[PDB]
Amino acid sequence: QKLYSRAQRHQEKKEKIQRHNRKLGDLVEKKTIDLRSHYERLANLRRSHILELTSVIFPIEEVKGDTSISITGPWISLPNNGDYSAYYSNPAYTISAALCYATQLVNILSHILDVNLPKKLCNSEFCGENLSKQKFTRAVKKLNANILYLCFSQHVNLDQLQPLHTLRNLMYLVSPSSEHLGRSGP
Amino acid sequence: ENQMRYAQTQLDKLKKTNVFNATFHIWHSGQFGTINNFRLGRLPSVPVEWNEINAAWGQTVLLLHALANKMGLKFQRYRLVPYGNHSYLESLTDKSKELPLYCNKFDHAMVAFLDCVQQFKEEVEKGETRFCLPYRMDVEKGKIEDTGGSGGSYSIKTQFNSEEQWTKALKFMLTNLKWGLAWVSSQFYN
Amino acid sequence: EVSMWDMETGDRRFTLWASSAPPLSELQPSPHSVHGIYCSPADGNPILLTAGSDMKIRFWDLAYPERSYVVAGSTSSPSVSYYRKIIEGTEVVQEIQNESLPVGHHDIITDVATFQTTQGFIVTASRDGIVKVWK
Amino acid sequence: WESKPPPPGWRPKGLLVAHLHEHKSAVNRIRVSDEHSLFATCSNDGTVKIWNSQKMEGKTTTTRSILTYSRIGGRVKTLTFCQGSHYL
């Protein structure tokens, strides 16, 4: 009889816990919907900001990864792959301006795209210093890894941008024409 | 709830710190003129990087080009190289002799920058309630004058103004561009 | 709640009190907790790393919880604050609190795993799939 | 509750290796390998992400889950590294 009283108490507790379980499940569903809505709002805001930025500072446009992409005025234009092979030392000047704007916008998207940089100190080190040496190796490696992370979190079409298409995938994802612009998460 | 909190916090931070806010990362007051976390103007007891000076000069060229292409601000000396260090500022009507923003050519770039800044202030002041008149910038003679009544004598010369006057004029340019880009961001966000 | 229970009595007798609820509060005014505790004996008492459901990356201490250092965030808080007491035959602890992108997890973190030899790394996760591999 | 109890003075610091969001659903079950340098990741999506510390840390193109198996189905929220059993 004592054990039965204890069991009846535990069973009432079980029923209450199950009711709370259903309530918490509905609440978690609502919370996940709200989180998805917040992520979509971030997507839209990022798309707007990126379009505005591309229009104003860096009009990344294709010519009309060897094909060139123009941005930040006629003095700045570079092809898709990215002349990393040519950094051992306007082509040099245009490439350097494009890469400076690239690191800057990389941090910018990290904020907007929410893709926090694993090498957060991107804009400064990447843009200015003539670090052609091993430091250039490390910087280019970090840049490539970050671009890979960006393309993965925006892996709409990996085969399209393809490896060694720095300006290519850069324009594709960054330009408001991105297929899945603003997306973030897994 | 926590993930939505992080997402909405990022969204709100972006809303507060506009795209231009981060891109310029500029300040109005301090030991020097600050944009993108830079120091503008050294002192007899203040350290600063002249290479960072060239970087900020190229940044100013790019920002002025973006503003002018956005609205006017490109009457004369309006052909600027938005590349960064060793930048160039030239008139769309005149390209015979380049004006390098690095190293009388550097001071020439400074004077042409003052000219483009006055042109933008004309562009900025166009609002019904006049704007960009907490200070006034003179292009030809090298005057960085504050409409706020500050008595500090600031000039654009490479001599007699390079440490205190230069720091002050760089910070003044930073704050004026701050006001102009604040109006620009207020417009663009809408 | 992070308590040590004398199962002979079958109740927890240990605390790092940090909650709107009073110690062993009937209503428990604080619903937040910490889990994913990791145990190892060192420094005169047990040394634990437990996932703080408050997203507080918990490197927890008993003798000088305020004095030591923990992996949690919230930089706005001054030097770590933790209370050390002795209560009815046991030492009691009260835990008290002190642009950019949110580095810390943004979900209910539960799991922790670390490896090191004079140095190493730790693994962290949240209640939705967040992965945090701390060094 | 750890092998070779360390000397006193343990404090944490602000360093990390990598972060992931691959698990489509909540993850509430992980296993840490003993003989090797790997740990297991599973998610409420009924899928398990296998991650190797040696590989996932970096110096590689992508730190993706080495063994991602979802044939289990449902929600995978229970995993363990069997003690010297060569089974998971």
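Following Swiss-Prot, chain B shows residues 251-353, 363-449, kept in their order.
Even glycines carry a Cβ here, placed using N, Cα and C.
These features come from Swiss-Prot:
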- B:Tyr352 to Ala: Significantly reduces ubiquitination (MUTAGEN)
- B:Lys402 to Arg: Decreases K48 polyubiquitination and stabilizes BECN1 (MUTAGEN)
- B:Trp425 to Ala: Decrease in membrane-association (MUTAGEN)
- B:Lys437 to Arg: Abolished ubiquitination by the DCX(AMBRA1) complex (MUTAGEN)
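All features noted in Swiss-Prot, drawn onto the structure.
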| residue | record | DSSP class |
| --- | --- | --- |
| B:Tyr352 | mutagenesis position | coil |
| B:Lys402 | mutagenesis position | strand |
| B:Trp425 | mutagenesis position | helix |
| B:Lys437 | mutagenesis position | helix |
Legend entry - Inter-residue C-alpha distance, B:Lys437 (mutagenesis position) and B:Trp425 (mutagenesis position) (nearest angstrom): 18
Inset, instruction - Let me know how many other Cβ atoms fall within 10 Å of the Cβ of B:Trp425 (mutagenesis position). - result: 26
Legend entry - Among B:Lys402, B:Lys437, which are mutagenesis positions, the residue with the most C-beta atoms within 10 angstroms of its C-beta: B:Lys437
Inset, instruction - Could you round the CA separation between B:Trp425 (mutagenesis position) and B:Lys402 (mutagenesis position) to a whole angstrom and send it over? - result: 11
Inset, instruction - Pop the Cα-Cα gap between B:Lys402 (mutagenesis position) and B:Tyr352 (mutagenesis position) into the table, whole Å please. - result: 20
